[PDB]
Amino acid sequence: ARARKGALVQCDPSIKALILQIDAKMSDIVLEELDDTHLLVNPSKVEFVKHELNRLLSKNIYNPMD
Amino acid sequence: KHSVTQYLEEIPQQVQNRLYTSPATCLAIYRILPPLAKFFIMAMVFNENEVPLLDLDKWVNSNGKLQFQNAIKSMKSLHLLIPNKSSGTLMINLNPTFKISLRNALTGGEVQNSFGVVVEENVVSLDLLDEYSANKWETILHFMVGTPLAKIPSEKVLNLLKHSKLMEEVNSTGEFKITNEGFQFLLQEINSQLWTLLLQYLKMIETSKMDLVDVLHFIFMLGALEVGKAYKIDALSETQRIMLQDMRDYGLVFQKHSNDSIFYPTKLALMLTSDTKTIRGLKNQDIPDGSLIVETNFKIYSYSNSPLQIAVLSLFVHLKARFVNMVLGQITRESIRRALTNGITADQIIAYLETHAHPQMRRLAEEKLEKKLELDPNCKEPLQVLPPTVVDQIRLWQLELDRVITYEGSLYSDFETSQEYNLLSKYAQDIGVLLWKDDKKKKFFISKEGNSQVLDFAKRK
Amino acid sequence: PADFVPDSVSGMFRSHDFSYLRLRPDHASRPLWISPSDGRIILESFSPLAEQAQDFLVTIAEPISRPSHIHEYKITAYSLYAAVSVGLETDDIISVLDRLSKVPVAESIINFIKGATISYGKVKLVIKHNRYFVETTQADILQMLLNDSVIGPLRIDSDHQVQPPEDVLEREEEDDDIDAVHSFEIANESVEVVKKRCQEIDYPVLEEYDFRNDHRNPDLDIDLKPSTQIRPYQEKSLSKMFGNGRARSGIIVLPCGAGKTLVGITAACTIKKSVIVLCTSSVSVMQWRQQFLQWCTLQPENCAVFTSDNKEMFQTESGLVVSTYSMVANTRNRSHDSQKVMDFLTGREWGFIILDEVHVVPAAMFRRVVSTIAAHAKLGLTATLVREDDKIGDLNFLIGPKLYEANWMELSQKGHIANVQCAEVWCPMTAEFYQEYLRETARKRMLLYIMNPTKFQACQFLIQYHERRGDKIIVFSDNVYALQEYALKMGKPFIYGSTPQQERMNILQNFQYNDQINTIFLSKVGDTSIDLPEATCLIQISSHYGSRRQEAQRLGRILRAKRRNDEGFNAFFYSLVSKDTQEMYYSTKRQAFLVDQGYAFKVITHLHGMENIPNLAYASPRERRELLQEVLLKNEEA
């Protein structure tokens, strides 16, 4: 009997951990590890997190090759 | 394709019958219809006795006879005809108003409106206004695109764009930039550009002076031919005048200044229902007008250009160094992020770019294709037709850049059993709310605002 | 210092700013219009005939030759320096650009082009008629001899000498630049620093090392021997060391191993002087002495090579020499009789010296040969010049920039170097290792990268694919620690560093012309020996940053060293790229110059049929989760 105002995020297994790791210092911002391809997240920090999520794939490449 | 037909049919018959007075429209809409319609319409056009149905089905043989439905649906969809199931059959005939609205037009009837074009002393030059609107018609793209020139200054036109809100830019800052609609704005150049807009006039057209025939007629009358005078003097309702003012304001109409004359029929109106050759200071020659280089080296390769379409193409690639007829701009994995910074996939880009800028890439479609069409089963390894190498990388980067989907609202969680899902969530997948349907999830998703049928039945389960 | 950076820097002159284009001159004149300010290359509507125009474009910049009308182009500062060999009418290129003044003609660029034509052929370092002198020859570097102090005050007012060309011979500028503004005879002492002083005083001065114009020699223990032949890529290099005045030398970038001794034979044959030769390792060198050293022009007896265990006849023959740098590039030395050899040859005024694939060789050890021979001329032969050690003095100001590139897509229209279609399979990743990869640290993170379940499912598929359509394989990988485990968990041979010589033999003998045991693994020192003349199915699995260069260079010897000339040559390359991992971006940065070379690359994240493999151990992921328990170990050692 519930409907928390949540923010689902379709995801991937590996990125989930990333996303988990995102919460792993930015916790509570994820809400439920629905599955590998779905995650309840924070309207107050969502793409903010996905920006943080970008940071890791930014931590991935940084792709300047400059 | 918004398929203006779709807009057309939206209205009920009386309005349709309202409009069928203006004969040219009837002819105009005639062009619109699928050929079968066109065909059978003629079959009924000159026989004033409603006719059975199977006969028509008995006109067609096998495969293709589905189009019959695709035909009969359409005509019925706008109900041009009038069914008569009196004797169990279907006795059919057109909207006779419309039918005579055609016939009169078809054989020199009393069509003063469709024949409103009162030709006069032809003061029109080919280059005369050839871009005279095309400038305004082009500058608006830039003004819409957002550029050095205030080609989008039409307060109404802008207010139209803002009212149309099809552009993804900061209207708070004033921007209406390339949204998906803006991307679509880039997509459908002429047929798309004209029609895709034209409805905006109707979109804004809800408050005063409905006069749709005087509205629509002002369109297809424009769609008729460059009759110039004889209407703009008088032969037009005031709604036409505002439409005339609007048309010139929309640029789509070749009305000169002095506010007292019959405006020339700018080429746009031809382009409005042309679907043909569409191109057209004194240097105006194509196809090379759109000039650019397509290749797997991720750069600008531009000898020729459309001095706006470039910056338009830039809208997915950073300009780095403009030169007279060339620009340094690297369209790369970095550059594509911008189309995604707006958000739109550059999937429209692919064929368009495979279609556009080939004027500068004509030796390309043979350095690359080699006409690798028939050698397809002779080699297990084709060659760059059409060039996918960056496109794969694009398609690669496509997910690779996108790589996420986010939802928000509440979260329904941990349901009970397989009805609320296989009674009212495949039914949520049958009343259009859901922002997730994972059966076993026992949890489902919408957008917070969107519950009017979402906290309603699971309660009932 | 002694050398100069200027040998690995292509892709320049790109003169174009936010408003580059001047009033389009070539707008009217549309026979040909390359990107002028850049030096870019583009055809014109009054002129589409391309193919013969390969050479003229060769003079300037970098093309895109899967371009349609034409390929790309660019400016190049030292590139004009190279062009001095022909040394044609300088304004002619500008005159050629006269039509190509696409914008308003970029006279500044044109001047830049006039500047781009400044140095090469405008060299300046004196020389004298069987000696060296303190003068200068061309306008570009004229004062690089006269006003000097190691070339000018290290130019000695001695009048003229061939027989008087010796005592001095401020050391032997026998390889001095273009010569003789009033040329003060060269001395015997101090140009070991001049070569450093040069760019130090920045003289773009065209060194010249003659064929017979130094009679400090009744010209010594060489002589011409021409028996050799030629494939379409030789002669330019050979005449590249002539120039003006008297002859010269330089540096050339090649995929090596193409009988490069043969081209070495000529210039040495063509000076009849004192010369030595050098290669990497008794690990490496023996692929030289006896399958590609005698079908050529030399007598069968002379030379000696030295390791004091792999020693030779020293103190014996007046003739030429050959050794290894790393042998004496170091206080490493086996038998003090090395110093019975060391002192002279080091101190000996060698007319020429041969260095080969010095690419990997570091200044921190490369300066020894600089400090070792100081031969009157030098040989520039390595793999790649754009580098990781892109440091200040590359061997250029010693010998020169690259002289001859290779050629791949359109000269090989004379000889096919192994048509490539590269593959990178984008295998996704599992967080299970990756989670503690988020818990990891220094490069011992990368080991976790090796712990990917996907490599296995594909690995056999590669073996299956290759043999399902039946062509045998050559693979590439790294980090033997478990990669060796991979091998005898792949059912395929294991190859590892720290290995006895005995076991190295059992790899090929009942293995080459047979058709059954048809797979191989590679170590990190075994690659320093040989690659098979077989199985151009090339599959990369594991690599490592920075090594990428030589790793990419490592891939080189397979295909370029091949020369067979068929119609198509359906050959391909393949690689493993575990998705969602730290490296692929750097691998893309490695890929960044993959199709740079025209040798292309195509990607397949998943092909038509990868999953067709039923023989994969770990078919269900609990063995892959058994693997996790093994995945711990070394990374729990870590």
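Using the numbering of Swiss-Prot, the residues shown for chain C are 101-269, 302-770, in order.
Heads up, the Cβ atoms here are built off N, Cα and C, so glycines get one too.
Look at Swiss-Prot and you will find C:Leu386, C:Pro387, C:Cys388, C:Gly389, C:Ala390, C:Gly391, C:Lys392, C:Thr393 tagged as ATP binding site. The secondary structure of C:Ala390 (ATP binding site), as reduced to three states from DSSP, is coil rather than helix or strand. Long-range neighbours of C:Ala390 (ATP binding site) (same chain, six or more residues apart, CB within less than 8 Å of its CB): C:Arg363, C:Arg692, C:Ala693.
The feature domain 'Helicase ATP-binding' is assigned by Swiss-Prot to C:373-535.
Annotated domain 'Helicase C-terminal' per Swiss-Prot: C:589-743, in sequence order.
One mutagenesis experiment named in Swiss-Prot is C:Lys392 to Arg, and its note says Lethal in vivo. Defective in translation in vitro.
Secondary structure at C:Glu489 (mutagenesis position), as computed by DSSP, is coil. Sequence-distant contacts (6 or more apart, same chain, Cβ under 8 Å) of C:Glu489 (mutagenesis position) comprise C:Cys388, C:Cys411, C:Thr412, C:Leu513, C:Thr514, C:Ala515. As a published mutagenesis entry, C:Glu489 to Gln appears in Swiss-Prot alongside the note: Loss of DNA translocase function of TFHII.
Listed in Swiss-Prot as a natural variant, C:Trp427 to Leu is described as follows: In suppressor mutant. On its own chain, C:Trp427 (variant position) has no residue at least 6 apart in sequence with a Cβ closer than 8 Å to its own Cβ.
Listed in chain order, the residues near the ATP site other than C:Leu386, C:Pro387, C:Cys388, C:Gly389, C:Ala390, C:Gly391, C:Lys392, C:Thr393 are C:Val395, C:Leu513, C:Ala693, each with its Cβ within 8 Å of the site Cβ centroid. Just so you know, of the binding-site residues C:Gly389, C:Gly391, the Cβ with the fewest other Cβ atoms around it within 10 Å is the one at C:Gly389. Of all the Cβ atoms in the protein chains shown, 20 others lie within 10 Å of the Cβ of C:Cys388 (ATP binding site). The number of other Cβ atoms within 10 Å of the Cβ belonging to C:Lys392 (mutagenesis position), over all protein chains shown, comes to 20.
Sequence-distant contacts of C:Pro387 (ATP binding site), defined by Cβ-Cβ distance under 8 angstroms and a gap of at least six in the same chain, are C:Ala515, C:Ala538, C:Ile549, C:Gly688, C:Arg689, C:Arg692, C:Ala693.
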